Every structure is written in C-alpha cells, then in structure tokens.
Amino acid sequence: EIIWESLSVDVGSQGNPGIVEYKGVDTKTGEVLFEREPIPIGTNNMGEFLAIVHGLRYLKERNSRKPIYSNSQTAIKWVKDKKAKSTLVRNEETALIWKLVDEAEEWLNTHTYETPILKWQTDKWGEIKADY
DNA sequence: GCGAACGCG
DNA sequence: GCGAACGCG
Ligand SMILES: CCOCCOCCOCCO
C-alpha cells in the first residue's frame, strides 16, 4: 500500500486532444510542487508523459529517492520504454507538444534515474492526489 | 478520445 | 500465431 513520501503527477486537458497541463504534488501534503503552463494542443497521454519525465527531472535535481505515482498504464510504459508512441498528427498546431515530447524522450535516453515509477491504484485508493 | 491490454487462416 | 475487435480525463 501507499508510500506517502512520494511525488504524484497527473495530467489535465480541456478537450482530448486540446489544451493540456500537468502538475506534481506531494502525495501526503497535497503541496503543489510544479505545474506546467498550458500547452495549446496535446493529448492526455502526451501530457502524462511530460508530467512523469518532469517529475523524474525534478527529483533527480534534488537527489530524491522518493517514488513517483502515476495512474497512467500508457505513460508509465512509454517512460519505461523510453519511447512515446502517440498517434497525434504532426502539423503546425501540434509542433509545440511534439517538440516537448521528443526532448523528454531525448532526456530519458541520455540520462539515468533512481526513481521508482509506481501505479497509483485507484480502485483501492481513490483519485490520485494530483488530479484536477 | 487517447493508447494499452475473439475469430481467422 | 496474428490481427481485428480498460483506465482515465
Ligand atoms: C526553477 C525551479 O527548479 C525546478 C526544477 O525542475 C526542472 C524541470 O526541468 C524541465 C523538465 O522537463
């Protein structure tokens, strides 16, 4: 069950696809540790993907040993694969999110990390803390 | 809508 | 064995 000294992340979208953001919070406190400026077009899974990787980079900067919780099978897998498999068309209106996703892929393939990435078990625990 | 997890040849 | 037909915001 829950490791409380941990960071939780979640994505939110106005439309899917649409404007997406994300945040990370302290799983115990609910303290908002970071939040990303709105991105004009993205998907839920892209947003999540950026969120996990932001967290990874947040924690590593700080030499944290805390784990990250995510409720996304997909984003978790993409992170473990160091490869994002989004179906989102690449055009003028999606270049920003795709630049962001590629760079985070790049980061994952050019760096190591200690952080355990753990499934937030929603049926048992409720809404992950980082939900909007 | 996003992406992962039965029937054919 | 291969390809078509859940959890979360
Ligand atoms: C300026 C406060 O430091 C925040 C550290 O987080 C850095 C995250 O880097 C961007 C990851 O995509």
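Throughout, chain A uses Swiss-Prot numbering, with the displayed residues spanning 62-193 in order.
Determined via X-ray crystallography, 2.3 Å.
A Cβ is built for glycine as well, from the same backbone N, Cα and C atoms used for every other residue.
Residues or ranges marked as Mg(2+) 1 binding site by Swiss-Prot on the basis of experimental evidence: A:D71, A:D192. Packing around A:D71 (Mg(2+) 1 binding site) is summarised by its Cβ count: 24 other Cβ atoms lie within 10 angstroms of its Cβ, all protein chains included.
Sequence-distant contacts of A:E109 (mutagenesis position), defined as residues of its own chain at least six apart whose C-beta falls under 8 angstroms from its C-beta, comprise A:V70, A:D71, A:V72, A:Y83, A:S131, A:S133, A:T135, A:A136. A:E109 to Q appears in Swiss-Prot as a mutagenesis experiment; the accompanying note says: Loss of activity.
The note that Swiss-Prot attaches to the published mutagenesis A:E188 to Q is: No effect. Around A:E188 (mutagenesis position), there are no C-beta neighbours below 8 angstroms that are at least 6 residues distant in the chain. According to DSSP, A:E188 (mutagenesis position) sits in a coil region rather than a helix or strand.
Where Swiss-Prot documents A:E188 to A as a mutagenesis experiment, the accompanying text is: Strongly reduces activity.
Spatially close to A:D192 (mutagenesis position) yet at least six residues away along the chain are A:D71, A:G73, judged by Cβ distances under 8 angstroms. Under mutagenesis, Swiss-Prot gives A:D192 to N with this note: Strongly reduced activity with manganese. Loss of activity with magnesium.
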